[PDB]
There are 2 protein chains.
Amino acid sequence: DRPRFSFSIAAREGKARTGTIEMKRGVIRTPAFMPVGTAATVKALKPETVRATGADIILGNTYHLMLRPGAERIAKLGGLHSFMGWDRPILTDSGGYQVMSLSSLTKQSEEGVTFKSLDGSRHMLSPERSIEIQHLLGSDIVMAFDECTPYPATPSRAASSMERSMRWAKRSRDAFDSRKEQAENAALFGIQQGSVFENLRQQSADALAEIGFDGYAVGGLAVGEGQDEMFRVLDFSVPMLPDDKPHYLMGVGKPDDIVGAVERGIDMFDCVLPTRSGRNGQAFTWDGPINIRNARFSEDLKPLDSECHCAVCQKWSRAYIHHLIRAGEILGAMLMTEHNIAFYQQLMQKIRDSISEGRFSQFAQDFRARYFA
Amino acid sequence: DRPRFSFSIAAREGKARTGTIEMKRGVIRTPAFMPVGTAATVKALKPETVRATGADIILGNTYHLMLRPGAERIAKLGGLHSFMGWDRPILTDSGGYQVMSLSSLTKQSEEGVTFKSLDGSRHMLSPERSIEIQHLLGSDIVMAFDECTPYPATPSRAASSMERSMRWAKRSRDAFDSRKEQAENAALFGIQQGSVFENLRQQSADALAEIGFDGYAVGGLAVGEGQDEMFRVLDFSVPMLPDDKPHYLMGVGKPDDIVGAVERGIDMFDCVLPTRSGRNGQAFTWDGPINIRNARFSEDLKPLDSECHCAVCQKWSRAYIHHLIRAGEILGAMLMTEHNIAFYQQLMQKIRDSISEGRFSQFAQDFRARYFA
Ligand SMILES: CNc1nc2c(CC[C@H]3O[C@@H](OC)[C@H](O)[C@@H]3O)c3nc(N)[nH]c(=O)c3cc2[nH]1
Ligand SMILES: CNc1nc2c(CC[C@H]3O[C@@H](OC)[C@H](O)[C@@H]3O)c3nc(N)[nH]c(=O)c3cc2[nH]1
Ligand SMILES: [Cl-]
Ligand SMILES: [Cl-]
Ligand SMILES: [Zn+2]
Ligand SMILES: [Zn+2]
């Protein structure tokens, strides 16, 4: 039987790595893309379809599930896996991003964060409660409860925020370890903060490594800083993390962001872009994104992408999908989403294979030349 | 190879019949239920899923497709079957119901009907244009262009409407026959009108039989008359139609309506109820409909129906589907719709098998006793 957690690196090229994470519920091929399913569903897809696209793991969120249908309720019903019908690993975010994004709904203290408004209803999160919710969900990869520092941030505020997150990281560690069933069957990842500042990123990495985690996320990015800045921060931040554990870049991203992040040592990704923008009519192709709503696609018999191996591209035309999306038809959302998630997984497969073969640098160059032609 | 059209009756019980319609694109088992897909999609289902539920044929609509994406456009793209990815028979309604339902948008004459409002855009239908559109779509069963008489109607107005429909039926016949490819590969059904009046129903049946059609629809019902009245009209109306051709009751209906209509000699049905009410949270079960939104289902681990063989009932709980529908999630619509269409197809299968075995009367009684308990 598989271990609780084992990350193995099979091949490297520069800072890029490819390998596997073995967990009780399955193997995760890295670099990995995690489709997002905040409401216990990857929007518009059956779990079998998510799996058919090549996904090894999906992401859920403590915050959303706490509100609906409720953490205790999901536990009573047998856990998140049984509830939604996905039997493979699930990573759950801790709510720490919502601490920032929904801050106007919040009262924050060193103890935790209380969210208000069911109208005006209150829900509390803290390192202890976040870890408890993730246990109730039966999460396989549990994220520490942090605060995603807003961007931009002054060095003083970035430091204060990061320092609180490191204290919360220790509390997350202790809460996780104190629950035997969780400690024995799930993994716990810490989240590096520090905004765009090298010294704070170093302090955060050191604090997290001292505590010790199964994996290390780079938090606090993909919050409006832009690719140049994000890459600049990754350049110094990723090498600060333990080399022998997975590196997870939260919230990234567009295909080119993913490629560049892998070039900088990232092993795991999540983003709503393929799902959300899919429902909005944006389809990813090897020649760049297209908006299927555009009148130029109304009689285009080609598939969304000329090479894509997904079921959507095997069967339906751009013209049909154009019609569906224009008409607001549910099947439009379904087909766009399946194709985009499949595209993302094919991207990850090409990345993995090219690293394994020592030709990732060439792949990255070729990918960019064509995607941005 | 299969014929253009051959209806064979394999077994009978009272007025009920079971058999097959063989057409070039496939065999239709009767009594048959046709899922509705007005916008070139059965809402929230891939065609493969529609087929997996047991559907042999689906319904499209001349009116909706004329407006979006356009009949000529669909023809240019290779026809409706290729466009939407359903390779089996498709029946297309003629627009005659919309002549009534959208009458405030219309100017009507003996020549046809023009619909207004793309803002204020005009679109014309007539027997000739309706049949032409259905040809452009590549419909397998073409419906005559009629007018669904509003309900209630005075005998005078019902007569005038019916008489116009019979003139339009002859024009539909001639338009269909004048197009060699259509005449050789598709079938044409006439539509009986006459409101709730026996003498007008008889005149309409006689006119249609004199013209001659491949099948005969009972039109002008399921327009607010209620089951008692609908059944009363079917009691005298269905025997007026040629016995050796299919009898299609347009717009019906709830499960009990279908059972009673089969008891009265109906072979084919269409209705948006399982799809539309599915998206609205109504699930059909052998113990009657339930509304999955109801709080009583929030922690109910049972499938939607205890006996249903559909994929949804094999995998997901009422509690999960309750959550999805409450959350407005697309997967909620998908799962409810697949289950409801599967339920309807299982109903049709039970009807067919019971007629084949000479125990349909018993089935109808048992069905009603449990469904309305
Ligand atoms: C988009 N960029 C981005 N996403 C981020 C997320 C996930 C949001 C999570 O919240 C939901 O999206 C709003 C989804 O479930 C998503 O996985 C983050 N989560 C934590 N705990 N800490 C961060 O510093 C953080 C930074 C992010 N930057
Ligand atoms: C609901 N009851 C009912 N439906 C009916 C339809 C189909 C509407 C068609 O229009 C669309 O639904 C509005 C769907 O495509 C549907 O198949 C009818 N069509 C014709 N041509 N003539 C009728 O007398 C008629 C009567 C109906 N009664
Ligand atoms: Cl999404
Ligand atoms: Cl519908
Ligand atoms: Zn594709
Ligand atoms: Zn079912």
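The numbers used for chain B are those of Swiss-Prot, and the residues that appear cover 10-126, 128-383, in sequence.
This deposition comes from X-ray crystallography, 1.4 Å.
Just so you know, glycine gets a Cβ as well, placed from its N, Cα and C.
Look at Swiss-Prot and you will find B:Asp102, B:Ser103, B:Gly104, B:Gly105, B:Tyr106, B:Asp156, B:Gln203, B:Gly230 tagged as substrate binding site. Over all protein chains present, the Cβ of B:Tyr106 (substrate binding site) has 22 other Cβ atoms lying within 10 Å.
Taken from Swiss-Prot, the feature active site, proton acceptor covers B:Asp102, and the record attributes it to sequence analysis. Shown in sequence order, B:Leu68, B:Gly69, B:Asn70, B:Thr71, B:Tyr72, B:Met153, B:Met260, B:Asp280 are the residues of the chain, 6+ apart in sequence, with a C-beta less than 8 angstroms from the C-beta of B:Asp102 (substrate binding site). Under the DSSP three-state reduction, B:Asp102 (substrate binding site) is assigned to strand.
Shown in sequence order, B:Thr71, B:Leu135, B:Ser140, B:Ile141, B:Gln144, B:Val152, B:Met153, B:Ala154, B:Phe155, B:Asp156, B:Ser182, B:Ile201 are the residues of the chain, 6+ apart in sequence, with a C-beta less than 8 angstroms from the C-beta of B:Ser103 (mutagenesis position). One mutagenesis experiment catalogued in Swiss-Prot, B:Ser103 to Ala, is accompanied by this note: Strongly reduces activity.
Other C-beta atoms found within 10 angstroms of the C-beta of B:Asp156 (mutagenesis position) number 32, with every protein chain shown included. Listed in Swiss-Prot is the mutagenesis experiment B:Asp156 to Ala, annotated as follows: Abolishes catalytic activity.
A mutagenesis experiment is reported in Swiss-Prot for this position, B:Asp280 to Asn, and the note states: Abolishes catalytic activity. Secondary structure at B:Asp280 (mutagenesis position), as computed by DSSP, is strand.
Taking the Cβ of B:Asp280 (mutagenesis position) as centre and 10 Å as the limit, one finds 24 other Cβ atoms among all the protein chains shown. Look at Swiss-Prot and you will find B:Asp280 tagged as active site, nucleophile.
Taken from Swiss-Prot, the feature Zn(2+) binding site applies to B:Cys318, B:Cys320, B:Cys323, B:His349, supported by experimental evidence. Non-local neighbourhood of B:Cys318 (Zn(2+) binding site): B:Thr295, B:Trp296, B:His349, B:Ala352, B:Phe353, B:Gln356, each in the same chain, at least six residues away, with C-beta under 8 Å from its C-beta. In the three-state DSSP classification, B:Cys318 (Zn(2+) binding site) falls within coil.
The Cβ of B:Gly230 (substrate binding site) has B:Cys158, B:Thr159, B:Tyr161, B:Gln202, B:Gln203, B:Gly204, B:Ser205 as same-chain neighbours under 8 Å, each 6 or more residues away in sequence. Among the recorded positions B:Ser103, B:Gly230, B:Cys318, B:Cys320, B:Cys323, B:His349, residues whose Cβ is positioned under 6 Å from ligand 6 are identified as B:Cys318, B:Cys320, B:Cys323, B:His349. The substrate site, placed at the center of the C-beta atoms of B:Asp102, B:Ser103, B:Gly104, B:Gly105, B:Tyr106, B:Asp156, B:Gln203, B:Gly230, has further neighbours from the same chain whose C-beta lies within 8 angstroms: B:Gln107, B:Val108, B:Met109, B:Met153, B:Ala154, B:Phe155, B:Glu157, B:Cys158, B:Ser175, B:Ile201, B:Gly229, B:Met260.
Among the recorded positions B:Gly104, B:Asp156, B:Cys318, B:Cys323, B:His349, the ones whose Cβ sits under 6 Å from an atom of ligand 2 are, in sequence order, B:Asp156. Spanning the listed substrate site, residues B:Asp102, B:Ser103, B:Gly104, B:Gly105, B:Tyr106, B:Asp156, B:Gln203, B:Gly230 have a farthest Cα to Cα distance of 15 Å. Taking the centre of the Cβ atoms of B:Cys318, B:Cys320, B:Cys323, B:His349 as the Zn(2+) site, the nearby residues of that chain (Cβ within 8 Å, site residues left out) are B:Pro313, B:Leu314, B:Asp315, B:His319, B:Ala321, B:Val322, B:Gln324, B:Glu348, B:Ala352, B:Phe353. Using a 10 Å radius centred on the Cβ of B:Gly104 (substrate binding site) and all shown protein chains, the other Cβ atoms total 28. All protein chains shown were included, and the count of other CB atoms within 10 Å of the CB of B:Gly105 (substrate binding site) stands at 30.
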